[PDB]
Amino acid sequence: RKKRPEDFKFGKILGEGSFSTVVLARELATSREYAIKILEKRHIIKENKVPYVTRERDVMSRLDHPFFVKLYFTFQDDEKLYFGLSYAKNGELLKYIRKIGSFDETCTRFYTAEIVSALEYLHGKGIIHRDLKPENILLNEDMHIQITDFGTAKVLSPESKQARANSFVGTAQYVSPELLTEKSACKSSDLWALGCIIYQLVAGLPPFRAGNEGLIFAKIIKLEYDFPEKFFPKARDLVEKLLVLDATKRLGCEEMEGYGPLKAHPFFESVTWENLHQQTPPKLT
Ligand SMILES: Nc1ncnc2c1ncn2[C@@H]1O[C@H](COP(=O)(O)OP(=O)(O)OP(=O)(O)O)[C@@H](O)[C@H]1O
Ligand SMILES: O=C(C[C@@H](c1ccccc1)C(C(=O)O)C(=O)O)c1ccc(Cl)cc1
Ligand SMILES: [Mg+2]
Ligand SMILES: [Mg+2]
């Protein structure tokens, strides 16, 4: 039942990471297209990356929602590891922020709403992402989001009612103050990253930025940031309710059933939440 490399015709390289190459592939027997992420066992072993490979598989195996890249299958051979993933034809959200410079209110609202919807699902499964950022929000052919990069995600244990996770992972611009100061992250840490992303969609850069990670950390823990002129006022209010140092006071932490109160923020008044993945996204310009 396991697939094999010879079951596919490989095409163009879609991208490369420090430990991986993602290649477009067609499955010969079905003609379906997949993005196949390929890792070298020897390199994974040397760089102490084995647990991250199995974590990526295990976490993605739990997910089945329209706003996440889907893992269809895994396989291996003597030298390589392979993940068969849904192909996000339009690549990274980051590319669009850089090219256009920022998003208008309608586009900011729409994409923010999809990310909220996605996080409601993920956190509902007791999973925290921990590295949410525009590079990890891919876009499918229809321009809906496809969140990726789960090797540094964490499944919180239901059995122990686990709320906090202890591994130090993330990206400096988006890392939460609690991870820096208390050395733990929780679901709310992903809400901090969301606040940074919303700011970035509007302002064109994330709110804590510097040419050195240490300089960024110092600003995060002091909540040292400012809004530009013209920043959509309801978006500013929302960001101010997410970029809160006390992780227990970020909008969405009211209850554990959903993100009802966050969805109810005035920034989202015109949003129809139920069928977001079937709506036509607004054009990015
Ligand atoms: N399902 C996919 N569809 C289309 N492109 C993808 C897909 N998954 C990854 N990519 C692109 O492939 C590249 C490599 O992704 P991968 O997860 O292998 O490493 P990464 O997270 O970018 O690197 P690092 O491990 O160094 O952080 C990225 O540019 C990503 O945008
Ligand atoms: O997790 C697996 C194998 C696993 C695997 C995980 C992720 C990607 C490919 C294979 C595989 C299996 O357990 O049968 C599978 O799921 O088919 C693995 C990880 C690192 C190294 Cl160096 C070797 C193996
Ligand atoms: Mg990534
Ligand atoms: Mg990755």
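Per Swiss-Prot, chain A residues shown: 75-359, in order.
In case you wondered, yes, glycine gets a Cβ from its N, Cα and C as well.
Taken verbatim from Swiss-Prot:
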BINDING   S92, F93, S94, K111, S160, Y161, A162, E166, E209, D223  ATP binding site
ACT_SITE  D205  active site, proton acceptor
MUTAGEN   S241 to A  No activation
MUTAGEN   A277 to V  3-fold increase in kinase activity
MUTAGEN   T354 to A  Abolishes phosphorylation by MELK
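Structural mapping of features recorded in Swiss-Prot.
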residue	record	DSSP class
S92	ATP binding site	coil
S160	ATP binding site	coil
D205	active site, proton acceptor	coil
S241	mutagenesis position	coil
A277	mutagenesis position	helix
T354	mutagenesis position	coil
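In this structure, the C-alpha atom of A277 (mutagenesis position) lies 17 angstrom from that of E209 (ATP binding site). When Cβ neighbours within 10 Å are tallied across all protein chains shown, the highest count among the recorded positions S92, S160, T354 belongs to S160. On the backbone, the CA of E209 (ATP binding site) and the CA of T354 (mutagenesis position) stand 22 Å apart. Sparsest Cβ environment among the recorded positions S94, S241 (other Cβ atoms counted within 10 Å): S241.
When each of the recorded positions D205, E209 is scored by how many other Cβ atoms sit within 10 Å of its Cβ, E209 comes out lowest.
A gap of 22 Å separates the Cα atoms of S94 (ATP binding site) and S241 (mutagenesis position). Note on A277 (mutagenesis position): other Cβ atoms within 10 Å of its Cβ, all shown chains, come to 23. Across the structure, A162 (ATP binding site) and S241 (mutagenesis position) are spaced 29 Å apart at their Cα atoms. Counting every protein chain shown, the number of other Cβ atoms lying within 10 Å of the Cβ of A162 (ATP binding site) is 21.
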